[PDB]
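Trainee: This is the structure, below, for whatever I ask next.
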Amino acid sequence: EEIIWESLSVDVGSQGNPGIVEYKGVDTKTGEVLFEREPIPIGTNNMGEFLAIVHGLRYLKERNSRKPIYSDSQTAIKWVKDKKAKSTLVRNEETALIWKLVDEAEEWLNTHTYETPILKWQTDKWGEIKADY
RNA sequence: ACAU
DNA sequence: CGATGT
Ligand SMILES: [Ca+2]
Ligand SMILES: [K+]
Ligand SMILES: [K+]
Ligand SMILES: [K+]
C-alpha cells in the first residue's frame, strides 16, 4: 500500500549478466549508503540481489534493528525465504568467488534467526528502489 | 506472464 | 537486443 520509510533498501548493479556484480544497501528515507560490496568479478543479477538481502539481514541483526528490508527482486526474496539460492550459474574457477559467497550466505541463514520482514518494493507504483545505481 |  | 529467475 504505502512505503514503509523506516526500512533498508538493497539493490544490485552489474556490468553484464553474468558479469561484474556489486550491491549496496541504503536508508530508504534518506538515501544514505549503509553498506556497499566490493565488485565481484563474475556473478548473476539474482545472486547479487540474494547476497544483498542476506547482507542486510546480517547488518540489521548486528545493530539490533527491527527495520524491514525492501528488494525489488521476486527471485531473491523467494531464495531467502527458502534459504536456497537456485542459481543456474555454472560452477568453475571464474565463478568460485560468487558461489563461495552464496554458499556462505545460505549457511548463515541456516544457523541464525531473524524476524526482519523482507518486503517487495513495488516499482510499478513507487518508481525505482532508493538503492538504485 | 511476472519480477529483475 | 542479450541474460537471470519463479
Ligand atoms: Ca536497480
Ligand atoms: K534491483
Ligand atoms: K540496479
Ligand atoms: K524470461
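Chain A is numbered as in Swiss-Prot, which gives 61-193 for the residues shown.
Keep in mind that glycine also has a Cβ here, set from the backbone N, Cα and C atoms.
Sharing the record's features from Swiss-Prot:
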- A:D71, A:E109, A:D132: Mg(2+) 2 binding site (BINDING)
- A:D71, A:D192: Mg(2+) 1 binding site (BINDING)
- A:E109 to Q: Loss of activity (MUTAGEN)
- A:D132 to N: Loss of activity (MUTAGEN)
- A:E188 to Q: No effect (MUTAGEN)
- A:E188 to A: Strongly reduces activity (MUTAGEN)
- A:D192 to N: Strongly reduced activity with manganese. Loss of activity with magnesium (MUTAGEN)
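How buried are these features, and what lies next to them?
Mentor: DSSP assigns A:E109 (mutagenesis position) to a helical segment in the three-state reduction.
A strand conformation is recorded for A:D71 (Mg(2+) 2 binding site) in the three-state DSSP classification.
On its own chain, A:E109 (mutagenesis position) has A:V70, A:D71, A:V72, A:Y83, A:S131, A:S133, A:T135, A:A136 as residues at least 6 apart in sequence with a Cβ closer than 8 Å to its own Cβ.
In sequence order, A:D71, A:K180, A:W181, A:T183, A:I189 constitute the residues six or more apart from A:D132 (mutagenesis position) in its chain with CB-CB distances below 8 Å.
Around A:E188 (mutagenesis position), there are no C-beta neighbours below 8 angstroms that are at least 6 residues distant in the chain.
According to DSSP, A:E188 (mutagenesis position) is assigned to coil rather than to any helix or strand.
Cβ-based neighbour count (10 Å, all protein chains) for A:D192 (mutagenesis position) stands at 15.
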Trainee: Using a 6 Å cut-off on Cβ distance, which of the recorded positions A:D71, A:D132, A:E188, A:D192 come close to any atom of ligand 2?
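Mentor: Cβ < 6 Å from ligand 2, in sequence order: A:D71, A:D132.
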Trainee: Is it possible to get the count of other C-beta atoms within 10 angstroms of the C-beta of A:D71 (Mg(2+) 2 binding site)?
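Mentor: Around the Cβ of A:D71 (Mg(2+) 2 binding site), 23 other Cβ atoms lie within 10 Å.
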Trainee: From A:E109, A:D132, A:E188, which mutagenesis positions have a C-beta atom under 6 Å away from some atom of ligand 3?
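Mentor: Cβ < 6 Å from ligand 3: none of the mutagenesis positions.
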